[PDB]
Amino acid sequence: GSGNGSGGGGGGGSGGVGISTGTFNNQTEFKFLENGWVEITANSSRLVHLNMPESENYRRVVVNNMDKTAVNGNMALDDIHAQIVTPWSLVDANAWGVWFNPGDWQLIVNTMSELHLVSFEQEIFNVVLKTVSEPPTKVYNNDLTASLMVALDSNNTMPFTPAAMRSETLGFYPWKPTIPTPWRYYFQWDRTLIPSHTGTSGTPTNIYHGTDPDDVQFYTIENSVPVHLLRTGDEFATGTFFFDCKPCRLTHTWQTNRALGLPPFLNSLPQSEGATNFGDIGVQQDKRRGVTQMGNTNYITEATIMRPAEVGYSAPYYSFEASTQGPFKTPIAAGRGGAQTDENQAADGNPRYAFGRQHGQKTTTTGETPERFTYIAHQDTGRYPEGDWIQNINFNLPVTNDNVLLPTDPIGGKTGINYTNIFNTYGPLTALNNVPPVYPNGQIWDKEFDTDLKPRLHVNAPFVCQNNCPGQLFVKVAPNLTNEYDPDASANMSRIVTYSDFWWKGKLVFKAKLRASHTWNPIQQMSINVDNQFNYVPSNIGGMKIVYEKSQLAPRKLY
Amino acid sequence: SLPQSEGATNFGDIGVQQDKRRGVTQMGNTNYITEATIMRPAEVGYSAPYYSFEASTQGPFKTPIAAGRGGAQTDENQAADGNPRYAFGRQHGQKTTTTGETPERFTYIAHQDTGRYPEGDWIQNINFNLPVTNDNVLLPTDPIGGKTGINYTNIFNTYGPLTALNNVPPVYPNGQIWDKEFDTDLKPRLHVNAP
Amino acid sequence: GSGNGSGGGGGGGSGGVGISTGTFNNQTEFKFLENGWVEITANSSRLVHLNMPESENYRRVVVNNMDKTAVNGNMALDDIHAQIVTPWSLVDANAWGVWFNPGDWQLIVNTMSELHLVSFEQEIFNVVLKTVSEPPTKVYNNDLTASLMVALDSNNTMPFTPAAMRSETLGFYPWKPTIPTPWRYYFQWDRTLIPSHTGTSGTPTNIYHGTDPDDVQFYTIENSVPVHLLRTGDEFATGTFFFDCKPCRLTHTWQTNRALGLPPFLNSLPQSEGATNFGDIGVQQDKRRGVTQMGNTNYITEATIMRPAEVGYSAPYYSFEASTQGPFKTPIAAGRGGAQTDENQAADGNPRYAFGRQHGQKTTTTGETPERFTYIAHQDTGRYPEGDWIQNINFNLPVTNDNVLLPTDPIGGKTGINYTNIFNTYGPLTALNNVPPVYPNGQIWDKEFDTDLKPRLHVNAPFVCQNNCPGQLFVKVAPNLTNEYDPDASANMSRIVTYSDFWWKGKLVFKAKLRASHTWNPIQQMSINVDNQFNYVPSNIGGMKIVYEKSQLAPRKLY
Amino acid sequence: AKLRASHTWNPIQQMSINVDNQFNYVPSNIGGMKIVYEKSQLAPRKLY
DNA sequence: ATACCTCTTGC
DNA sequence: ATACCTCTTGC
DNA sequence: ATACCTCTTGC
DNA sequence: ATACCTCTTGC
DNA sequence: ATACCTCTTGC
Ligand SMILES: [Mg+2]
Ligand SMILES: [Mg+2]
Ligand SMILES: [Mg+2]
Ligand SMILES: [Mg+2]
Ligand SMILES: [Mg+2]
Ligand SMILES: [Mg+2]
Ligand SMILES: [Mg+2]
Ligand SMILES: [Mg+2]
């Protein structure tokens, strides 16, 4: 029935028991420079809460949903894999929402034309630790001398696990607390699994072989980073980090192979208004002057005519490939979009995000179903397979069935397939763009692969750091023991129930550039209205939510 | 959900409905999120036709690969496309005393797990309604062009802007060490004969 | 039902109540220098836990398992001895495992050729003390003003008790806490005990005489070291210590007397492959040219021929000798090894380690039986007695039974004995090596004897400090009293239940040298594989273990 | 070239001799010689 | 033109 | 802030 | 350590 | 006080 | 008197 004793505070220049060590700031600054450059500084802070780990051990676990895949035709459902599980927790902040609110986004997006990522740093403070002790009256006392541990993997020794890919970054609301996630990482494993269908006879091999001892790697924080111990008075801070990576644009393109170059001169123009009064080239398709890449005909049509190269490309879908560890969907860059979609035509390439209350779902809404959406980029660089086709070289037309392959004809005798599903047109002439950011649920920057050769882009984030990326930040509560402890014993050790709270504050800097009017007509711009109006404000209860928004609004020539 | 005792059957469990999990995919239609669905930043390795022979002005020739294969599902017998094979005489490794003019040989199987296991591949209809119907899926089993011993994986290709991979590794002692680059305007990102 | 009061923290430059005083680091550094020297720096930290002593007294206890020895034929089982028991606890860290993990070991061992011990220092911090107070609800409160005591025997006044000899050093896992052991030391005593056998009639004298007052020595910390008192804010640190001792090699030898020098020229060579096509010297054994140490014959054989000196030596076993205080096994240097062993032939010289979870045994395994092993060095410098023999000087052969003594003939009329059991061949020509390290359970360095003349080596560790060795570190909880205390009273004093936790961190430095290829064939190297693969990783539960590994892998000429 | 350094807790793969291959590295009683092939990228590295 | 199984008892 | 059982590997 | 809804009544 | 799996983007 | 959709490859 004691308060513990209240203990007394000694005082240095950067801290003590009853001395704050930090300052809260989650404010965003725009600073206009000469020539239309802007320096955007975004501050962000949060109160973070964290419990002691389940157990102070590292574990090696295997996951096995064999049963589900055992089904036949449920290949895609495979979740098998191995992983190391640590006692540490990770503080990840890589995600649009952590840093900006809508108002901000708006601005950026409407007035700028390109954006560069500059630097970033973070710090922790006002640390606090309390212990619970318990008729179920729970009491809480500060444990003045206990500690919080912190480690920053600046060397990037640990494997990299961006958490946004699972919606586990921090929260997006400055005024409400949040937490870090428990850290874990992939551990190697061999695995086989033969695809099958409903109609498939017997049991296609489906097994977990084990682990290529060659491929083994087991890391630990303890052995690789220096751990800091903070007490309340303590505080920690990373330096400032600078990024090396390309800029990101905020404009989208729209021309496709069809709109490149000099359109054909029309010998004949309409003479009155009306949406049926077309113009006419006025020349026999087989009599026109110009250039093609087709040696046989004399036809020259908007679809035949030569273009300098090729925007976009086509690839297989839905493709699953498989290697040593099981199958996985083959990614695309492009996505699709347009008039012939409307989220329902929604296909391959468009990404889809799913998430919780901490990241956008309405706070007050009950029921644990995740909120979702499919981002549909503005950039018209994807494909409409249905429109594709292939024909015989003789090119005698109108064309015969025997000389043409359609998205309609079935391949391999399977009805619901056609060449477009296994087609691929990437090649030296291909040209395209990087994905666009996705607010607020998009990852912001990402690490590059350590392969000898490399992707030309990643699909999860727009900024890929060329060199090293900022090291991960882990934390964890220091074990607080009871008076009984026998390491020699097999049992798990008992600890005092302990937990901690601390504030975290970060600063992320971008640099961008104002855009300027070039066309006569105005352009698209994000804006509020009666329809969405409520998405941007709390409910009479404090309901909040963050809807997704687009990024590359304005157009730009492609050529 | 974690296991509570040792034993190679005590798996852990995510503990969430596959169609209820949070996260990201590159698939606009479902709500499924599985280790195979989930989005990855890009793609290691690629898949290519085999055994492919192409032909130009001077005759046909095998189309080369970078990757090779390897792993648990091989053991030199599964040995396929990509793995290189060296053959040679006494001056270069074959036992000096051994008589008989048959060359000694081997197939180098790299350690780097960057190749493909075609059998495992598959393709399905966009509607992605599953478990899947035969009509909506193409397998390494179904025969293409009406030829039994063929399937899409033989003419498939997945190289693309997202692809990522490594250079071959050296091969002692029979590997070439360095090599000249082609005088074309555009160039290979690597050669397969030397590092 | 109070929290004690929580007390308030004052602040100096090196500490306070809510100020951390240390940094956790258990990381290992390799720093490559010019000429292939490396500086290996190994850091290591632990959370140490410690309870108040059973009693604040020094006691003088005698141990007596008379009964067991009383048996007859159970001489070896004698455990008698005297000892002082202190209230202090000892922090010992002298043991391979404290400092390196396997990964490390690997490296070292595969790429280096010799290793030197350089310096070492340690420190303690983030001290904490709590008190337990108690329906059995135990509550824990910090006692802000209580203290921890610490003493460092830099003068080496206390008798030296390396704890690894009993597996009581600290733990080997950075991520799990551990503890110090209770300190005690031998106290002199006189004792007699006549060996006997099963078949032995009556009661062989078997007694504890007492104590040669001459030989008496009783030390106390208090009277010999300065004790520091740390409070939470306090922290302590030893200087840095430098070792003076020989290097240790990481290569083993293999030639025996048989492989020294110029082999005999073969006048006749094989002409085809096959493991039966031997070569032939081609000269009558009694007609060859060369040198022996045998004046009588003319025989010259690989076993007769003279060698420059003698590798290895032979000694009695199993020998027990006895002096003033009872019997004890006579130690050997060599051990044995090879083809004719396989842990089952395992004899005299090979050492055997036994230990708990804190030191390698599987953490999850239940049941208090110790894990064990017998280290079998790679260096081929031991003997195979069975092979030995002795013969009459006349050397007329083939030899007669009357002229030869075998490992088979029984000595003293005892069946199960032969000369080799009491044999000894050490002598001026003998040559040999130091023991090799034993990871992870081996002691690392050891003190030298204060005798006028000295051992040429120790068997428990490879590094013996020539001068002084780093002083022992003791700690102990300061008595925390109740309000009642009467020193004048005979009863034991009552104390508040108190205990403490603190982190300890050390740094140990070696310096080594890279090795280089010299032979055509590759050599042995430690490596992982399917078979051992799991020894190096945690179980799905957090099971851990550390298997033993070898040290002198590569070979080296001996001559 | 550049020396490598330990980073994981577990040791890694390493080329080594043993009873099985032992003879590949030495001449026969006749002078038989041979050179077997060996691997090159033994150790692992994160890819990401 | 020999230095402790390389270069290198060099520099 | 460890030197050969003190102070004191100081001075 | 408050300046006209940011940074910034700074520089 | 984060740099490309150590020390060490140090010196 | 042409520089990457302005002024402005200026200053
Ligand atoms: Mg650093
Ligand atoms: Mg570094
Ligand atoms: Mg393997
Ligand atoms: Mg592998
Ligand atoms: Mg002193
Ligand atoms: Mg002294
Ligand atoms: Mg006497
Ligand atoms: Mg005496």
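Residue numbering for chain C follows Swiss-Prot; the residues present correspond to positions 165-298, 303-727, in that order.
Cβ coordinates are placed from backbone N, Cα and C, and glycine is handled just like the others.
The feature Mg(2+) binding site is assigned by Swiss-Prot to C:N323. Under the DSSP three-state reduction, C:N323 (Mg(2+) binding site) is assigned to coil, being neither helix nor strand.
Neighbour density for C:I244 (variant position): within 10 A of its CB lie 19 other CB atoms from the protein chains shown. For C:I244 to T, Swiss-Prot lists a natural variant annotated as follows: In strain: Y1.
Around the Cβ of C:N323 (Mg(2+) binding site), a 10 Å sphere holds 10 further Cβ atoms from the protein chains shown. Annotated pair C:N323 (Mg(2+) binding site) and C:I244 (variant position), C-alpha to C-alpha distance, rounded: 30 Å. In the three-state DSSP assignment, the secondary structure recorded for C:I244 (variant position) is coil.
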